[PDB]
Amino acid sequence: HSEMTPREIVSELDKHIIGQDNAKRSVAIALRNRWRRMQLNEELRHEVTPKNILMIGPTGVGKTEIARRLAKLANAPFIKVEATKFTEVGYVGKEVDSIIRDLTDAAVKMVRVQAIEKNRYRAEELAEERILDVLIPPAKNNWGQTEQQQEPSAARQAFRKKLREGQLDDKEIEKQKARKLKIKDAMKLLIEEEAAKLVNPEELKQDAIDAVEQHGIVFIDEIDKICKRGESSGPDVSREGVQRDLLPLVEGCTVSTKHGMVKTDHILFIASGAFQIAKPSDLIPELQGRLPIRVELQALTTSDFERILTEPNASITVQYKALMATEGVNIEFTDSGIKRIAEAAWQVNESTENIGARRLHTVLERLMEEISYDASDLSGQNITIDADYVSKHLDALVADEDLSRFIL
Amino acid sequence: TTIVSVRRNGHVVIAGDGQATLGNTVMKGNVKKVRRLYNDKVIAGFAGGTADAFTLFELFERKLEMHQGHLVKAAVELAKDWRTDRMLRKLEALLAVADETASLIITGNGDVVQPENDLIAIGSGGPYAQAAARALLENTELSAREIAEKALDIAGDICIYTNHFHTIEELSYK
Ligand SMILES: Nc1ncnc2c1ncn2[C@@H]1O[C@H](COP(=O)(O)OP(=O)(O)O)[C@@H](O)[C@H]1O
C-alpha cells in the first residue's frame, strides 16, 4: 500500500524507536517488498513470497515496538502471539490456526472502527436532516430549483445554526422510529440510525480477508523457546511440534475463519528470540528457510535510556507532562533530572534483573507517584523535576535491592 | 358561467363572472372563478365545484414543480391523471390556465387544448364572449384586459347563466 521507500520507512520508525537501525532497515525492506511485488507480472506475483524476518535480541529493546510501528505505519492487521502458547496443546490448548483467526478478528475490529471514521460525517450531514425535517416539515413536494431546497437556508439555515448546542427539545421522527422522544436522543438515535445504511457486509467483511492476506503481520515472540535444548527430550518434540504446527502458516496454506477463507501465503512473519540457550540453527530446517532475514538488536545503554525518555513522539515524559497539564499543572524535566531517571533505571536493571526499557516506565512512574496524587491540589503551578527531585525520590529505592525487586 | 382569456402585447388575462345557478334561480352571486398559481406566476380560471378546483389547482401546482415552470407539460401530466386516477376521474370542470408562455384549456377527458389565438371562452356564455372578444381583437387597439372585460360584459348580457361580477387576473412580460 504505502509508497514509502525503505529510507522513508526507517525515518518514520525513528519517531518511535531509539537505535536498533539494522532491525529498522530489515523490517523496512520487508514493507517495500510488498509494494515491489504488486509492480510485477502474473507468474512472478505467485512466486515471490514475503521475506520473513527473525529478530534476535534481549528483552525490551524494541523488537515488538519496531514491529508494531511497522504495522501501524502500513495500516496493516497486526497480531502478536507468544510461541509457547502452544507448547501445551500436546495436552490441549489453542491450535496455531487461532493466529490467523485473531489476525482476522482484529483485521475486522479494525475495518469496522475505521468505517465509523469514514461514516461519522454522513450521520451529521446527509442525516442530521432528520431533526430539521420535524423542525420545519418540508414543502408538500419540494418545487425544484437546485437552490429551492436551499432557499430556506434562512428559516432552514437558522435551525441548523441554532443546532450548534441548543437541544433537549422533544419531538419525534421515524422499523424507522415513530416513537416520541427528545434530541439528546432523537439526534443520537440518528447518529447510528443513518450510518448502517452506507456500510454493507459482503465488502466490509470481504475486505478484512483482503487485508490479512495482503498486509497481515504476525509477530511470533519467544520463537527460541520452542527450539531444542539439551536438558530432556519429551518437551523437545512438543517444542518442535509447535514448529511443525507453525510450518503450514509460513510456508503457505488456507485457514478457516468465521469471516471467510484466509490464505497465509503473503502474511509477513516477524519471529522473535533472545537465543541465549538455543541458536537460530536449532530451528527446524523448513522454518529457517522461511525465516530468510536475520537481524540483531543491541542491548540499550544509559544514553539510549535518556533518549527514549524524551525523543520519541509521545514519549513517557511527554505523556506525563500532558497528563499533569490536565490538572492545570506545568511539569518540567531538566536535562540532569532525565539523566538521573535513566541512571536509576540502569542501576536497578544491573543490580537485579534486566528488563530493558521497560524499567523506565516503573522508575518514572514511582518518581511521580506524589505529584500524580497531589496534581489536583497544585493547579496553576510550575513544578520542576530536576536532579535533586529525582534523587530525593529514587535514591533510597534503588539503593535497597530487595526493595527494588518489589517496588521498582 | 363565462371564462374569458385573452392575450395581447405581452399581457395575458383570464376573466370570469360570479354566478352559480341551481335550476332556475341564482344560488350565489360572487363566486371567485379566477385564481392564481405557481408562486403567482401562472393564472387560471375555471367552471365547476369550489373543491374540484381546489384539488385540480393544487395538483397542477405540484406538476409545475415537477416540470420547471414549463406550463404545457405540467398541463399534459395534469390532464393525464385527471382521466386515469380512479378518484380524480369523478371531478368535473374546465380549467383555463395561462402563463407568459402560452394559455390553454383542460377537460376531464384528458384533453389539453390551445385555441386559435390563446383566446379562450369556456362556459355557457363562452361563445358570446368569443364573439365579442374576436370582434374587438380584430377591429380595435384595446388591451387584453379591456377585451376580456368587455367580452365578459357582453356575455353576461346574453347569457342567462352569466352575471356581471368579475374576477380578473393579468400578467405582464413583454
Ligand atoms: N529502542 C527503543 N526505542 C523506544 N522504546 C523502546 C525501545 N526498546 C524498548 N522500548 C520500550 O520498552 C517496551 C519494551 O517492549 P518492546 O519494545 O516491544 O521490546 P521487546 O519485544 O524486546 O519486549 C516498549 O513499550 C517500548 O516503548
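Each position is counted from 1, following the chain as shown.
Positions of Cβ are set from backbone N, Cα and C atoms, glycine also.
Taken from Swiss-Prot as is:
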type    : residues                                                                : note
BINDING : A:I18, A:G60, A:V61, A:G62, A:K63, A:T64, A:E65, A:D221, A:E286, A:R358 : ATP binding site
MUTAGEN : A:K63 to T                                                              : Can neither bind nor hydrolyze ATP. Do not form multimers, but stays as monomer
MUTAGEN : A:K80 to T                                                              : Some effect on protease activity
MUTAGEN : A:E88 to Q                                                              : Severely reduced protease activity
MUTAGEN : A:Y91 to G                                                              : Partial loss of protease activity
MUTAGEN : A:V92 to G                                                              : Partial loss of protease activity
MUTAGEN : A:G93 to A                                                              : Almost no protease or ATP hydrolysis activity
MUTAGEN : A:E95 to W                                                              : Partial loss of protease activity
MUTAGEN : A:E231 to Q (Swiss-Prot position 266)                                   : No effect
MUTAGEN : A:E251 to Q (Swiss-Prot position 286)                                   : Reduced protease activity
MUTAGEN : A:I277 to W (Swiss-Prot position 312)                                   : No effect
MUTAGEN : A:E286 to Q (Swiss-Prot position 321)                                   : Complete loss of activity
MUTAGEN : A:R290 to E (Swiss-Prot position 325)                                   : Complete loss of activity. Forms wild-type complexes with HslV and is able to bind ATP
MUTAGEN : A:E350 to K (Swiss-Prot position 385)                                   : No effect
MUTAGEN : A:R358 to A (Swiss-Prot position 393)                                   : Complete loss of activity
Can you give the largest Cα to Cα distance in Å, as a whole number, for the residues A:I18, A:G60, A:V61, A:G62, A:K63, A:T64, A:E65, A:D221, A:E286, A:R358 that bind ATP in the record?
34
What recorded positions among A:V61, A:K63, A:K80, A:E350 have a C-beta sitting less than 6 Å from any atom of ligand 1?
A:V61, A:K63
DSSP state at A:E95 (mutagenesis position), helix/strand/coil:
coil
In angstrom units, rounded to an integer, how far apart are the Cα atoms of A:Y91 (mutagenesis position) and A:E65 (ATP binding site)?
33
Nearest-integer angstrom distance between the alpha carbons (Cα) of A:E350 (mutagenesis position) and A:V61 (ATP binding site):
15
With every protein chain in view, what's the tally of Cβ atoms within 10 Å of the Cβ of A:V61 (ATP binding site), excluding that atom itself?
25
What whole-number Å value do you get for the CA-CA distance of A:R290 (mutagenesis position) and A:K63 (mutagenesis position)?
19
Have a look at the mutagenesis positions (A:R290, A:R358) and report the one with the fewest Cβ neighbours inside 10 Å.
A:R358
Given the recorded positions A:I18, A:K80, A:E231, A:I277, A:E286, state which is nearest to A:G93 (mutagenesis position) when distance is taken between Cα atoms.
A:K80
For A:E251 (mutagenesis position), which residues of its chain lie six or more apart in sequence with Cβ-Cβ distance below 8 Å?
A:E286, A:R290
If one measures from the C-alpha of A:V61 (ATP binding site) to the C-alpha of A:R358 (mutagenesis position), what distance in angstrom results, rounded to a whole number?
9
Given the recorded positions A:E65, A:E231, A:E350, which one is most crowded in terms of C-beta atoms within 10 angstroms?
A:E65
Using Cβ atoms only, which residues of the same chain lie under 8 Å from A:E88 (mutagenesis position) while being at least 6 residues apart in sequence?
A:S238
